[PDB]
Amino acid sequence: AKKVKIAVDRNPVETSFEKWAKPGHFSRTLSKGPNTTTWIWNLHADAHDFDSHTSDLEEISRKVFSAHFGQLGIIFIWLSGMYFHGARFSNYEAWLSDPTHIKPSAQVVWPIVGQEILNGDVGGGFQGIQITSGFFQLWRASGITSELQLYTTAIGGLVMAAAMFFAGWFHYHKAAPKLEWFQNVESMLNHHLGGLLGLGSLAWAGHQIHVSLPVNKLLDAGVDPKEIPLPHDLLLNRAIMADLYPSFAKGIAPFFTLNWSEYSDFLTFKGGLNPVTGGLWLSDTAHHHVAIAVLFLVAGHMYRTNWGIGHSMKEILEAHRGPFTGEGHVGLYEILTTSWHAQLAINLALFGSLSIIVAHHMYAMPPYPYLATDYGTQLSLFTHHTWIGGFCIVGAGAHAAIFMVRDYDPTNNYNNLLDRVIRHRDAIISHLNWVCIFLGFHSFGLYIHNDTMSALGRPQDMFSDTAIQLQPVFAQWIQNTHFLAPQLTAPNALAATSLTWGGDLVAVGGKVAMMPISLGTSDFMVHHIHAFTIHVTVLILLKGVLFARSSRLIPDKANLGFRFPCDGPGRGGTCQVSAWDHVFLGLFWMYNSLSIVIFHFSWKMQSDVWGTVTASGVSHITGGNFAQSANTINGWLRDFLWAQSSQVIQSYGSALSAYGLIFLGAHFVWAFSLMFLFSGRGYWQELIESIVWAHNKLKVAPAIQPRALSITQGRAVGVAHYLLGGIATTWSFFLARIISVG
Amino acid sequence: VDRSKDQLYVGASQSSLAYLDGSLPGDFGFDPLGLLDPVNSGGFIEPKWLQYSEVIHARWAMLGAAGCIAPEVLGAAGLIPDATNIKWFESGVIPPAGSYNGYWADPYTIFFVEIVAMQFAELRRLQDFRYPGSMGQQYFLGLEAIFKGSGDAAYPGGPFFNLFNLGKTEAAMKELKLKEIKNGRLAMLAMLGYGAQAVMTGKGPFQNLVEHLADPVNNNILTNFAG
Amino acid sequence: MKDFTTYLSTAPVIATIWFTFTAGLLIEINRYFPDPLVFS
Amino acid sequence: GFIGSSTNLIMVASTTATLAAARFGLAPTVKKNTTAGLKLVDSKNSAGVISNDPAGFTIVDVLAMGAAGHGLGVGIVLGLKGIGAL
Ligand code: CLA
Ligand code: CLA
Ligand code: CLA
Ligand code: CLA
Ligand code: CLA
Ligand code: CLA
Ligand SMILES: CC1=C(/C=C/C(C)=C/C=C/C(C)=C/C=C/C=C(C)/C=C/C=C(C)/C=C/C2=C(C)CCCC2(C)C)C(C)(C)CCC1
Ligand code: SF4
């Protein structure tokens, strides 16, 4: 058995600026220099396609490992900037005193060409752009009270950024791991589960118990931020902590004697929300992170490394075989330890799915104080993390297909699961095709039915709560079960996990933090639109993966590569047969689906959750008009788009006028993209010929011959501008709307 | 780990015995994580740096273990005034834990002298490891004659670092290197003991010993969890 | 150093420097001569 | 008086049982993995830790069964309190 050990090569690559001055050095095709403008685009498209530059897996792995330190270095610079701008260009200290009546702001524009109008009167004796990232609420939760603490974190971030960039250089040019080091998947999982996640959660729980809880307890009691003891005083003076939490008078003895009930004063199971801040109890989060730490530290001892005990991941996979699936999971261990693309396909799929879960769980169970009543931050965070998840999921389809074309090998996959999936791909795709048509007719068709009946003056014939009803009874049943959990199935929980299940609302600063969310006919219809749009996106992406190597149309698609434009006008025309083109079409459908998801979230929250609380009751921002209007297309066009676009198109002359400009700018970029999507390069190349003639006539023709974009780049440019314009349009529309009425 | 002396300690493994041949001082075959394996080694994880670093830690720890308890012992014996009878963590190294005012300058003035003094001492020592014998070449007020080293970074020797030229024979020098490393490893663990006991108890190392002897059953780590 | 100064002469780097300079010149002119609509 | 109490007895019993079970071939050890059928079988150990114990009981077994015993004991101790028995 190979011993798990450190293994590197000394000084593999000399540190020199020689190759910086030789563009295209990394590739044998491009290293000879440009002859046409296509070279310039090719230089950038191939820069990070490491496996296309060499076949040595060790060389690829080292480039991946150091590229990751580069990414981490950039993230630390980004984080350091956020903390720095919070320390130097914000109203955080003023906000801490009056969180409800002050708008977070951490960007200040210089006065030039009249742009200082963008420094709005956000409160706290401060002028600047109102941020929606939620950093103020994160900083308060961690117990930060002064600009000095923010400033010190920013310095430390730069030190970490330098360390990351040093590590990247060091581990590529000085001590580069060997291929066998990377292939210790058992050891990597043990460290990333027990160490990265387990210790990280334990350490953060340590910060929460000793810093976050004491500081936030005094803040929620009305204590002034400057009179709260500094965090190190809490650490060094057990007496101060024992005043806040009496169990601290007993030290760590209850933990070691298994008298864990003593810590019930700061390790709780309350549930619900803190009625002062509108966020989760921090004593609940601290117990959460303690429990998570134990779970992951246990998980980190599962795999065998060097001492006999533990599991062989190869032995687990090979054991799980059944009558219906041939050889089963044989060969997957080899694939997953030799293909980065296979690993990236799985990791992107779940990381993206995880991001979407974060979006849902954070709106329903707001973990930060004063997050719930900052409607601008709530809408932004949900939208942001939904989009990241969608983009990541599409990347999973792309890199699964890349594995299919480049790394898949039939000799190692005979009658196993991967081989058997390929051999009934027509059955898989044909059925998924039918499901999409069924879902399309019976979900979007219901809206078309409703629009027609309403236009004909037959409202009694519509699918609606006051007419033919479509109640989501299954979702309604689940809500009731979760609302009653504390009584029977979660006896030790004081309250339900979320107020969306049912019960009483929580109001903070005269506004609704969270309240029960009712599910009617309109909610039934929109959920089956979501089912429809997701299934089609899967169809496009899955088809690209399963037919990446061949089809009945192109029997030898694998030899044509992952990314090619077509195989000619023959066979009736074969434009966009390649797997890359399926990712291209999948992006549009991913954009179409997640647009409706966030429109669903925006309208539902404004109509039925968010609002002001007074003696007369709760008045929602749009007055509960989602239920009766959201069941027609005209309802969405009128009551959502037309009505709620009032803020953005009326923002000129105010601090929000930048959103008005971007709103129009994004419409422009979107329409600009249709030029690339609708046309073909053959037209543009012929146009460039005439323009070249004019430059020749004047002796000003370039030496690098102008060329129209390649067919594939024309598509890449088209979708990139389509997405940027479409998303940036909704971005401006959301922020101008919510920062104004929120 | 097997204390005392043994042919091999508890953690010794057949894997570690491939490269741990006993030549190095203190080689008891204890390398469960295999950090001294020469094959495919690099960076700071290599036999020369790791062995050099252990000796360096051992020597600093031996000074620290004796220095972190000496003021309390001499203060108890009355050999020094009670004003200087202070716990090692209250001397000003950690001002939040307490500081001593009465030095001829503030600790930040003293610290600058430490930086300059240690930069010279440390960077010159580094150059002898990177370029053996290089510290005996360039002029250093005539002191370069004692900075030639010996080819082994951890044991420079010479007319000063080996002032009384002890360990003249190979067998004698080998015996002394073993004694240096075993006292050093004991001191390193003692320093770790001082740090943990300070956090656990808040008292000095000498008080902890006195109280444990007074009533061993009621004074120990198990009873120090509570208060 | 020759290679590094060669790297600084590549098109993207030259474009960055030149446009940073050109933008700085235009911004600074509008800082000292604000709101120019006509030539007088 | 923690020593001799119910919690102390359970923790000592659980850790002793796991150490005893592993040492006498009643639980998996460093030199004995388990198959899919829950049957002990000679394993392949990369490190090959040395032990003078007649049965080849290494320090890793002590750590493995010590941790397993503490998990078993802690679950029982907290479990019995949950139902009120302890
Ligand atoms: C000053 C130190 C230094 C020097 C002289 C070199 C030199 C070299 N490196 Mg090394 N390297 C360094 C630092 C250095 N490296 C660091 C810090 C890392 C960790 C990230 C690496 C990681 C690394 C890898 C993984 C590889 C090299 C390679 C190379 C060779 C080609 C470099 C090249 O073409 O760069 C020109 C490239 C650039 C200028 C791109 C810079 C990208 C960085 C991350 C900054 C991007 C930030 C930017 C803001 C991104 C957003 C842009 C947006 C705002 C528009 C060459 C021998 C390559 C090779 O072939 O080696 C044999 C190779 O594969 N290096
Ligand atoms: C990783 C997370 C973490 C960390 C770092 C801490 C840290 C701390 N906790 Mg907390 N705690 C945590 C998680 C954590 N806790 C969790 C999850 C819980 C819930 C069960 C608690 C519950 C809890 C309670 C109830 C109490 C603490 C207390 C403490 C403090 C004293 C601990 C103690 O007695 O240590 C004992 C000894 C050690 C930890 C060993 C220290 C070893 C040192 C660093 C060695 C240094 C050696 C080196 C050679 C020195 C060189 C010196 C140089 C100048 C030369 C300490 C600040 C106590 C306190 O007073 O809080 C204010 C306290 O009453 N904690
Ligand atoms: C962890 C994430 C991750 C990683 C490490 C990679 C890595 C890789 N991908 Mg994959 N990919 C990902 C996510 C990821 N991908 C996602 C989320 C998607 C879905 C969109 C894809 C879709 C995808 C495709 C379709 C392809 C790859 C390809 C590649 C390879 C070459 C990349 C390259 O050279 O880019 C060079 C980088 C550029 C040319 C810059 C692109 C910038 C975009 C177009 C616009 C950015 C706009 C910006 C965010 C906002 C506006 C700024 C502006 C106003 C200034 C490389 C192995 C290529 C390949 O062939 O692999 C074998 C390939 O064809 N990826
Ligand atoms: C509004 C624009 C629009 C419409 C209506 C469609 C419609 C469709 N697309 Mg397309 N698509 C669009 C834009 C649109 N697309 C764009 C812009 C792109 C480029 C990115 C694509 C790219 C694309 C791909 C790549 C795929 C689709 C797919 C589909 C089908 C999904 C299954 C379905 O719902 O079938 C049912 C049809 C509908 C829901 C449309 C409306 C049906 C009406 C309401 C029925 C009326 C019936 C009535 C009796 C009419 C009588 C008329 C007269 C004879 C009297 C469907 C035919 C997928 C597919 O084929 O899946 C099998 C697929 O793979 N589309
Ligand atoms: C993804 C992160 C990562 C990974 C997987 C590795 C992996 C590796 N590194 Mg690299 N390294 C990294 C990040 C990483 N490095 C960074 C960020 C830096 C810059 C500081 C370096 C600098 C670096 C150097 C200079 C060297 C390595 C070496 C190594 C190898 C041995 C590591 C070892 O012995 O660790 C085991 C750990 C130790 C021996 C002790 C580390 C103690 C640290 C400094 C403190 C504790 C850190 C902890 C995570 C957080 C503490 C929090 C709080 C309690 C204070 C191995 C291939 C060595 C090598 O090439 O060997 C052939 C080597 O010489 N790395
Ligand atoms: C590296 C280890 C180390 C370090 C960093 C310290 C650090 C400290 N010790 Mg500790 N100590 C150590 C080891 C160490 N000690 C050891 C091993 C012992 C046991 C012998 C002691 C015994 C000890 C005692 C008894 C006391 C300290 C004290 C101190 C503190 C004040 C130091 C001072 O005043 O120096 C003063 C400076 C010097 C001694 C060096 C003189 C420098 C001049 C410029 C040289 C002039 C040379 C010239 C040619 C004249 C030579 C004359 C000669 C031939 C007669 C300080 C926190 C004191 C304390 O805690 O006070 C509150 C204290 O009372 N230490
Ligand atoms: C017979 C004999 C002997 C003896 C021995 C002994 C006496 C032993 C002991 C041993 C022991 C006595 C051990 C122990 C161990 C322990 C451990 C290793 C522990 C662990 C733990 C853990 C891991 C925990 C965890 C946790 C936490 C922390 C929290 C909560 C949760 C849990 C519980 C999970 C000798 C060798 C002398 C000689 C020969 C014969
Ligand atoms: S139109 Fe373009 S993509 Fe389609 S077959 Fe012709 S050349 Fe290929």
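We number chain A the same way Swiss-Prot does; the residues here are 10-751, in that order.
Per the header of the entry, the method used was electron microscopy, 2.3 Å.
For all residues, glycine too, the Cβ spot is worked out from N, Cα and C.
Per Swiss-Prot, [4Fe-4S] cluster binding site is recorded for A:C575, A:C584, and the stated evidence type is similarity to another entry. Just so you know, the Cβ of A:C575 ([4Fe-4S] cluster binding site) picks up 17 other Cβ atoms within 10 Å once every protein chain is counted.
Under the DSSP three-state reduction, A:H676 (mutagenesis position) is assigned to helix. Counting only same-chain residues at least 6 apart in sequence, those with a Cβ under 8 Å from the Cβ of A:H676 (mutagenesis position) are A:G734, A:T738. What Swiss-Prot notes for the published mutagenesis of A:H676 to S is this: Accumulates approximately 50% PSI.
Quoted from Swiss-Prot, the note attached to the mutagenesis of A:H676 to Q states: Impairment of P700 function. More severe; when associated with 'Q-656' in PsaB.
While the structure shown retains the original residue, Swiss-Prot records the mutagenesis experiment A:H676 to F or L with this note: Loss of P700 function.
Quoting Swiss-Prot on the mutagenesis of A:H676 to C: No PSI detected.
The annotation chlorophyll a' binding site is assigned in Swiss-Prot to A:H676.
Within the same chain, no residue at least 6 positions away in sequence has its Cβ under 8 Å from that of A:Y692 (chlorophyll a binding site). For A:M684, A:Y692, the entry in Swiss-Prot reads chlorophyll a binding site, with the evidence type similarity to another entry.
DSSP assigns A:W693 (mutagenesis position) to a helix. Listed in Swiss-Prot as a mutagenesis experiment, A:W693 to F is described as follows: Unable to photoaccumulate an electron on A1.
According to Swiss-Prot, the phylloquinone binding site annotation covers A:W693.
The Cβ of A:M684 (chlorophyll a binding site) has A:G727 as same-chain neighbours under 8 Å, each 6 or more residues away in sequence. Proximity to ligand 8 (Cβ under 6 Å from any of its atoms) holds for these recorded positions out of A:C575, A:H676, A:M684, A:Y692: A:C575. Most other Cβ atoms within 10 A: among the recorded positions A:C584, A:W693, that distinction falls to A:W693. The distance from the Cα of A:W693 (mutagenesis position) to the Cα of A:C575 ([4Fe-4S] cluster binding site) comes to 18 Å.
The DSSP secondary structure for A:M684 (chlorophyll a binding site) is helix. With a cut-off of 6 Å between Cβ and the nearest atom of ligand 6, the recorded positions A:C575, A:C584, A:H676, A:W693 reduce to an empty set.
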